[PDB]
Each structure stands twice: as C-alpha cells, then as structure tokens.
Amino acid sequence: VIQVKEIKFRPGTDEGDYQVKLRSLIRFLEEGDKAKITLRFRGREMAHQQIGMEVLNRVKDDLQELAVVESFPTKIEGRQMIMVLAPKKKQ
Amino acid sequence: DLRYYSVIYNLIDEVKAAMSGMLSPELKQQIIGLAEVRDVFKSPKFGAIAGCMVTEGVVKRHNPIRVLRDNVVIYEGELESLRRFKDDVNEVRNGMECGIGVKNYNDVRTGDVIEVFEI
Amino acid sequence: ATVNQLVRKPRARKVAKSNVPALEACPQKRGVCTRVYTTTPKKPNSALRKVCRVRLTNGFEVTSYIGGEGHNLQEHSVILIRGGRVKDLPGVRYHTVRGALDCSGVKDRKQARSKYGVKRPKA
Amino acid sequence: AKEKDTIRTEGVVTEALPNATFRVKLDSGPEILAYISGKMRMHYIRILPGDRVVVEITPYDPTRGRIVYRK
RNA sequence: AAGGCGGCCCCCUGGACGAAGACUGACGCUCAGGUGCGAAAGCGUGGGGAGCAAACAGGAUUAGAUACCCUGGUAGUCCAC
RNA sequence: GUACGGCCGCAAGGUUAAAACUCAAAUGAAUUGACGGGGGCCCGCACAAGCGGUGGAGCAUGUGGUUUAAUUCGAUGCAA
RNA sequence: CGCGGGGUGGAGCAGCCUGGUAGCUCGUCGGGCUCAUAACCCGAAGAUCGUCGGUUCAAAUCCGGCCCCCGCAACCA
C-alpha cells in the first residue's frame, strides 16, 4: 500500500536548502508513499502569511509533475501546519 | 546643455517649453480593433481560449484591451497570447477568424465584445 | 639583521596612509549636497544620525556628518567639510562645518558656540 | 534641549532581521528598518515577526524608527 | 639533505663512523640569482586490479540527514614512462 | 597569499606579489573561576542492588488555559 | 453509454488472488529528554475496510450494482 512518510519545510528553507529537499520529497512520493509536508513555523496558530504558503505552494508547484497535494490546507494546528501531499491521482 | 540668449523674450518662451514637455498626460486612446468572441475553448496555460471574429480594425499582441458585456466593462487587461490555429500570429485583421486568451479571466460568455486600443 | 643585508636592502619606513584623502591635504573642502539623510549607528549605540553625501570641488564624493541639534540642509546645499570621523558611523570620515556657506549655525546654542557656527547672542 | 518633531505612529512587525532588527510596517503608510529600543531590550521582551508596535520616528529620517511600545 | 625508507636473496651504488699512520697544503664557511630533489592527492598514455575506497546507488538514523552507521561500489590506491 | 602583470603547468593549479576599504584591536603564555555528553582522579539514594510508589481510575488541591461584570495581586526549569 | 487505478482512522497507506478481532506513518492529545525550545524517545486516542445485494463456518480481503475521487481521456485557441 501507500505509506505515510514525511518531509519538513521550516522557515529559512528557501531555494538553496529547499529544492534539494524537494528532491528528497520527490523520492518519498516516488517510492509510492504519501509524502506529508509538515510546516513548523517560527510562529503560532496564525504564524505566517509568508512562511507556509510560499514554501508549501511552491513545493506543490514544483513537484506538481509527479506529486500532487491533497489539500492546500491553510488551517494551522498549533505552531505548525501540515500540508498533506500524495501521489498524483490517476483518474 | 549650454544655451545663451540675447533677449529675455526668447528665454521666457523656451523655459515654458521645457515645462510643457515635462508633462505626461494621456486623456484617452484610440481603439486599434474591436472584436466579438464566440465558442470558447479550453487551454491548460491561460485557462481559457475565446474564439473571436474581428469586426473592425487590427488586433495586436502587446496592446491593452477592454472586455465589456452589455456596454459595461466586465473585465480589463492586456493581451498575453494572440493565437489563430497553431500559427500564433502577432496580428489579426478584421473579418478574419481569430483566437484569443488571457490570464486572470475566469468566465467567457458569448455576445460580449472585446475592445483593443493602442496607447 | 645582517649589516650586509641592510647594505643590500636599506631600512624603509612605511608611508602613512591618510584618514581624510578626500581633503587632499586641504584644511576644508567645498562641495554640493548629493543626498541628505539619516542613518543608524553601530554597536552599542542607537540613534538617527544626520549625514549627507557631498560631491566635492575635486570630484571625490564622500559622506559627511552634520553635527549639532537641528539643521536646515537639503540637496544642492553648498557646504564646507572638514576632517573628523564619526566613530559609531563606519564610512563617515568628515564633518560639515556648521555656519559656513549654505550651512546654518545651530539654533540657540550658548556653550561651545564656535564649534556650531553660532554668533554671540546680544545680551 | 531635544527637539520635538518626533512621532509615535504605530505599525506591524514584518521581517525578523538580525540583531533586534525588524521590517515593521507602519499602519500609516510604509514600513521602516525599526530597531529595538534600549529600554525594551534591557527588559528583554522578545518581539515576534508579526506584532502591532509603536514607533518613534525622527522626521530627519522617516526611513527609520525605534520600537517604543512592546506590543 | 629533506620528502621519506621495514619479509628473504643477489647484483649496481651513495653517505656516515672508528683505528693507525702517510700525502696535499687554507684547497675553507655561507650563498641572492641558477640547478636538482621533493609525502599524499591530482593529470596523460598503456598495463594491472585481491583488499580498501572519493564519486554514485540502495538500506537506516533524524524534525531534516545531500552526513556520521550498514549493503554495494567507480576513479584512485599497484607497475612503466 | 587575493587582484593585475610576468614566468611555469594538458589541467587542477603553482610561483613572485600589491592597493582601496574597514576596525582598535588581533595575538602569545600563564592565573582565578565556571563549564565539559577533552582527559584523569574522587564524592552524593547519582547509577547499580532492593522495597514502595507517581504516570491509568474517582475525589482533594495548586497552576495553566478557557470563561466571566469580576473570576483580586504575586510565585514559573532543577530552585513556580 | 468511454478507457485507468482506487474507496480503512483527521490525511495518506499496509493488511491483496495467499477469506478468521484492521496495523503501519504523518498529524491529534499526553508523557519523557533539555536550564528551556527545536529535534528526538515512551505512549494512548482515532474505523459499518464506500455503500448494498450476493455468499459463508467467519468474507478486510470474496462478486456484481449504486456511488465517489484521481488517471489519462474528452473541451488541446
């Protein structure tokens, strides 16, 4: 079956650091796992308007090829926000 | 710039001239072409392609457009892609089948007319 | 060390590098104000210090301090600058001479007036 | 003496720059470099990247301001 | 001399030290420039290739883990010039 | 030990070798502490050896949070 | 009327042709580690396994419908 593995994208994870581990996150998805993005804000229940949805959204948008995301969640639970990412579903 | 003037009258005129030029006012432009769209098509990139028929003038690529329905303007913007068939020509004359699509325009309805105008 | 060595290569004193090259060994220089602004200083200080960028009669363009409380200076102000760094403002190596050319004196000064271009108040 | 052309306008912490530095966007118009007031730093008072804050602005340089009111 | 040199045997060869006395008769010391030597990695051509192992792949650990650990493994490590 | 120039190298690079700019320091050894999941030696219910617990349940109680007109003020890692 | 692959817990999976209490990850809430946080570690919560009829000892897995998502497909100016 499809497993849950995970990646994180903290703030201060931009292109450099970031898309290196977008490569890591391909890898997760491409094993045939459902790769769960966890944001972990320096922040709160509304940390950001920046932190999350640059990253997350560009992770989707770059990975969009292979993966898509289940939801663009933008409901933070705690000081951290799960964007859930899956294999792109065959219709 | 070094300019010397024998009389004060030739000076008082040109300083004004320098000032008049400084101004940058656009009070309205001249439509380049007016076209009506029919039989919308779907595109992955722009989200929509509205088939068009130019009734007057010539449609151009980078010139701004005014999308209006029933005399009121539903939407405004500048063309990104002007494409007829697979040709993707930058210019379309009047009474020639034409094609159009733009980003950030969600709803294409028949009967409305798009007004393109040069600046 | 060797005498022989010094005889081949004499003692050679280092040439002093200046701290106010824009002055070119002049006591003051004149210049037009290019930008007039404020800037914050270095650890541990904190303020909005008045400085200006000034293009000098000799082409050099430098930043210069505008000391005193209050000044009426703007772009195209023609001022006189003198040597004198501002320590908690790196890059700032000159001072503006209050009360010369377009630069006014400090308003209402009573002590140290001559360092701020202030006439002696009738009294 | 100390002139009085200072102001106390408010704004919101935008960026979390280095060494108690912030992008603080003035509710008024724009944002300024805003540094943390001595007082405030002495009494600690960490300052998250998204707080309503009070700024002291010298007309001399509107581009800059000091954070006075903690939150 | 420094770099560095370790199984055993032979061949070619440099230096050091000791004993005794004979010979030469200051032929000495140092050395900018010059010349030669100079670990490992690296480079070129052709060989060689057990073990090890940059790179790389896979398995794990971890919040992440382009690492540390594991299973593999190419250059390289070996020979000649 | 960078740039420019020269010489050298198939290359990687080497060699010679500056200035502007910026700071009031940078540095060496030793000293008294503190600290160590750098090291050595040594102590304490610190571990180890044991006996009984807390973490589950119901209630008492304090705090946080949430609520409120008000839930008065303070105590907040071991040391609230 | 027209193809693909799927429906299990909040989200994504495993348990499949090998039909007997549905377990494994990220989140959730706690506990532990730290001076403290991140990270990490011990843990508990969390389900008509889409929905029905068939079929059977007992069918998650067994068939077919209703139905839904994705897949490409179809609208590819």
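Following Swiss-Prot, chain C shows residues 2-124, kept in their order.
The backbone N, Cα and C atoms fix where each Cβ goes, and this holds for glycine too.
Annotated features, as they stand in Swiss-Prot:
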- C:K43 to R: Confers streptomycin resistance but not hyperaccurate translation (VARIANT)
- C:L57 to H: Protein is not incorporated into ribosomes (MUTAGEN)
- C:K88 to Q: Confers low-level resistance to streptomycin and a 15% decrease in the translational elongation rate (MUTAGEN)
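Structural mapping of features recorded in Swiss-Prot.
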residue : record               : Cβ contacts under 8 Å, 6 or more apart
C:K43   : variant position     : C:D89, C:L90, C:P91
C:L57   : mutagenesis position : C:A23, C:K30, C:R31, C:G32, C:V63, C:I82
C:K88   : mutagenesis position : none
Tell me whether C:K43 (variant position) sits in a helix, a strand or coil according to DSSP. coil
Translate the DSSP assignment of C:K88 (mutagenesis position) into the three-state scheme. coil
